[PDB]
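Everything below concerns the one structure shown next.
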Amino acid sequence: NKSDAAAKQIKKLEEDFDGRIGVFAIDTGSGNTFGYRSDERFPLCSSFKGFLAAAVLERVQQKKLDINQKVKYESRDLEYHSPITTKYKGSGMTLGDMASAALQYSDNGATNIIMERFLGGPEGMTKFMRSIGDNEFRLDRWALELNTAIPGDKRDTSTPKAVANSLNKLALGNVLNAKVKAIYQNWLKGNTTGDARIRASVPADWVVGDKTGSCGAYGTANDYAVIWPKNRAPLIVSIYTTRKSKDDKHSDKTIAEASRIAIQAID
Ligand SMILES: *C(=O)[C@@H]([C@@H]1N=C(C(=O)O)[C@@H](S[C@@H]2CN[C@H](C(=O)N(C)C)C2)[C@@H]1C)[C@@H](C)O
């Protein structure tokens, strides 16, 4: 019945903005879950950088890469929205600093470079996801081309459920060892682009790590988070939104509100 009411509220919240909300949330402490449209597909946008950072950390763990290796790119034409990589064009960044820049600032330069040299491109990223048992994720195109968010296009989509599951496996599970998992946890905690999303849905005492995405088309936006509540087991919250018209703008407020509803549903 708690479930059924949470769902009516998402239903209404989506009609209010003329769009389409996908929700999955997990209380790791009880196993309780809430999903609404949790098996529908939605554009990832930048949200895949969260996973991309994880794949980097898996390669570091496997000893294929070193976390402090220098990454030089002094002749690159840096993609738009490369706020961190721009400031070190001349000197390069450590692999680790670069990966975290990709997560924490949605830096497209960091993203595309990492995917070029270390990850085998979009197919390699899809391969990583498969390898932790995520069958829904697909990345098709590179950082700046994956944002078209066209209704009915499976390219560069996942589902709220798959995203949530993957996040749990990565941020809380055993894909990454204790040391490496903690690093990844801190990277998520230091996300700078999520203040109006899932962060705005919880008491300010709770610690959140997250990755956002904003397609800038079809008013498509999303956020997924691990949440550490006061003296309580972790929650995972996954929220994805699209809108009916190409020109529509995304809605932080809707995302924050669907998060509130989702957290209550599993509470
Ligand atoms: C991917 O989705 C795109 C980038 N990732 C974003 C995000 O994480 O939500 C968006 S919004 C971006 C956050 N930094 C900018 C900012 O601080 N404001 C202008 C205030 C906006 C971002 C476009 C993109 C890289 O493809």
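To match Swiss-Prot, the residue numbers of chain A are left as they are there, and the shown ones run 28-294.
According to its header, this structure was worked out by X-ray crystallography, 2.4 Å.
Heads up, the Cβ atoms here are built off N, Cα and C, so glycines get one too.
Taking the Cβ of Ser73 (active site, nucleophile) as centre and 10 Å as the limit, one finds 26 other Cβ atoms among all the protein chains shown. According to its DSSP assignment, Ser73 (active site, nucleophile) is helical. Sequence annotations record features per position, and here Swiss-Prot assigns active site, nucleophile to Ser73 based on similarity to another entry.
Note: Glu172 (active site, proton acceptor) has no non-local neighbours, i.e. no same-chain residues 6+ apart with C-beta under 8 A of its own C-beta. Annotation comment: Swiss-Prot describes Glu172 as active site, proton acceptor, evidence class similarity to another entry.
What Swiss-Prot records for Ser73, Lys76, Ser133, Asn135, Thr239 is beta-lactam binding site, and it gives similarity to another entry as the kind of evidence.
One mutagenesis experiment catalogued in Swiss-Prot, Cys72 to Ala, is accompanied by this note: Abolishes resistance to imipenem, amoxicillin, ticarcillin, cefoxitin and aztreonam in the JM109 strain E.coli.
Other Cβ atoms within 10 Å of the Cβ of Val207 (mutagenesis position) number 16 in total over all chains. In the three-state DSSP scheme, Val207 (mutagenesis position) is classed as helix. Swiss-Prot gives this note for the published mutagenesis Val207 to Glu: Similar catalytic efficiency to wild-type with respect to penicillins, cephalosporins and carbapenems.
Other Cβ atoms within 10 Å of the Cβ of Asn135 (beta-lactam binding site) number 21 in total over all chains. Ligand 1 lies under 6 Å from the Cβ of the following recorded positions, listed in sequence order from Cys72, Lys76, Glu172, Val207: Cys72.
Between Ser133 (beta-lactam binding site) and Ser73 (active site, nucleophile), the C-alpha separation comes to 6 Å. Remark: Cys72 (mutagenesis position) has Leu173, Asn174, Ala176, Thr239, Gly240, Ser241, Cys242, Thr247, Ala248, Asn249 as non-local neighbours, by Cβ distance under 8 Å and separation of at least 6 in sequence.
With a cut-off of 8 Å between CB atoms and residues at least 6 apart in sequence, the same chain places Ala129, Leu130, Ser133, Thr138, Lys238 near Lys76 (beta-lactam binding site), listed in sequence order. Straight-line distance linking the Cα atoms of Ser73 (active site, nucleophile) and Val207 (mutagenesis position), rounded to a whole number, equals 23 Å.
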